[PDB]
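Here's the structure, in structure tokens; my notes come after.
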Amino acid sequence: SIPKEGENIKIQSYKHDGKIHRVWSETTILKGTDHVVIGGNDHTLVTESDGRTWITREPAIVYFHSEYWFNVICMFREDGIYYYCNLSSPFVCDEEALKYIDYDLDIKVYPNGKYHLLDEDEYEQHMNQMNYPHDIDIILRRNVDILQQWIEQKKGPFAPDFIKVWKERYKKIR
Ligand SMILES: [Mg+2]
Ligand SMILES: [Mg+2]
């Protein structure tokens, strides 16, 4: 339930109804504690809910937390660091994969710092279709605001020093 440094793990995201959403085949673990998992991936296979596949185009650092309802992908592109933030259940890890539930809402952060809250329409549809309970709705809306504050504070994976440390750590181990 705590992956080891240098372990190659699968990441499996689900929807609230239990169907798989998206699977990443290979992520190398850089840090594994009780609260935080940090990993790196680069040209990993990605599997869609219909089984269709594609391969990621650039290195990324992934950040997972046991007590926050979000996780963060930090993508290294030509014109800087992009963040893609999934509102989510907190993660659980076992011998199959690190697993979480994707809850539709996402935030994209551009290299200039500007962020956009995405998928309010997708969230409203799924919350009605899959009958998300009221307490999950409260938690998710409260975690959108926490994530915006973390981005504005440059907290956690949004810290420039976080990027420098884990980018260089992953470059060495790969
Ligand atoms: Mg998402
Ligand atoms: Mg979405």
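Swiss-Prot numbering applies to chain A: residues 5-178, in that order.
From the backbone N, Cα and C atoms, a Cβ is placed for every residue, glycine too.
According to Swiss-Prot, the protein has these features:
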- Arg26: active site, proton donor (ACT_SITE)
- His25, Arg26, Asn45, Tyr88: GTP binding site (BINDING)
- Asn90, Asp106, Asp110: Mg(2+) 1 binding site (BINDING)
- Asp108, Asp110, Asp123, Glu126: Mg(2+) 2 binding site (BINDING)
- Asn45 to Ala: Loss of activity with GTP. Increases the specificity to ATP (MUTAGEN)
- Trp58 to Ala: Decreases catalytic efficiency with GDP and ADP as substrate (MUTAGEN)
- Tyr88 to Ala: Strong decrease in catalytic efficiency with GTP, GDP and ADP as substrate. Small decrease in catalytic efficiency with ATP as substrate (MUTAGEN)
- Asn90 to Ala: Loss of activity (MUTAGEN)
- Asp106 to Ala: Loss of activity (MUTAGEN)
- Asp108 to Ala: Loss of activity (MUTAGEN)
- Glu126 to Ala: Strong decrease in activity (MUTAGEN)
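Locations of recorded Swiss-Prot features on the structure.
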{"residue": "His25", "record": "GTP binding site", "DSSP (3 states)": "strand"}
{"residue": "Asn45", "record": "mutagenesis position", "DSSP (3 states)": "strand"}
{"residue": "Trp58", "record": "mutagenesis position", "DSSP (3 states)": "strand"}
{"residue": "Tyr88", "record": "mutagenesis position", "DSSP (3 states)": "strand"}
{"residue": "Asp108", "record": "mutagenesis position", "DSSP (3 states)": "strand"}
{"residue": "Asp123", "record": "Mg(2+) 2 binding site", "DSSP (3 states)": "coil"}
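Sequence-ordered, the extra residues of this chain that approach the Mg(2+) 2 site, with Cβ no more than 8 Å from the Cβ center of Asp108, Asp110, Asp123, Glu126, are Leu91, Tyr107, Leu109, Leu122, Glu124, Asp125, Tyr127, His130.
Neighbours of the Mg(2+) 1 site: apart from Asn90, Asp106, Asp110, residues of the same chain with C-beta atoms within 8 angstroms of the site's C-beta centroid are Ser17, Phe74, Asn75, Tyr88, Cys89, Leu91, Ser92, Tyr107, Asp108, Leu109, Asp123. Among the mutagenesis positions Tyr88, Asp106, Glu126, the ones whose Cα sits within 10 Å of the Cα of the residue listed as 'active site, proton donor' are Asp106, in sequence order. Neighbour counts of Cβ atoms within 10 Å were taken for the recorded positions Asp108, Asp110, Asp123; the minimum is at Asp123. Within the set of recorded positions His25, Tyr88, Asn90, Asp106, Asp108, the entry lying nearest in space to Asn45 (mutagenesis position) is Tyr88 (CA atoms). Not a single one of the recorded positions among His25, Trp58, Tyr88, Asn90 has a C-beta coming within less than 6 Å of an atom of ligand 2. With the fewest other C-beta atoms within 10 Å around its C-beta, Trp58 stands out among the mutagenesis positions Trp58, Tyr88. Proximity of the recorded positions (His25, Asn45, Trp58, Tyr88, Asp106) to ligand 1: a Cβ under 6 Å from the molecule is found for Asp106.
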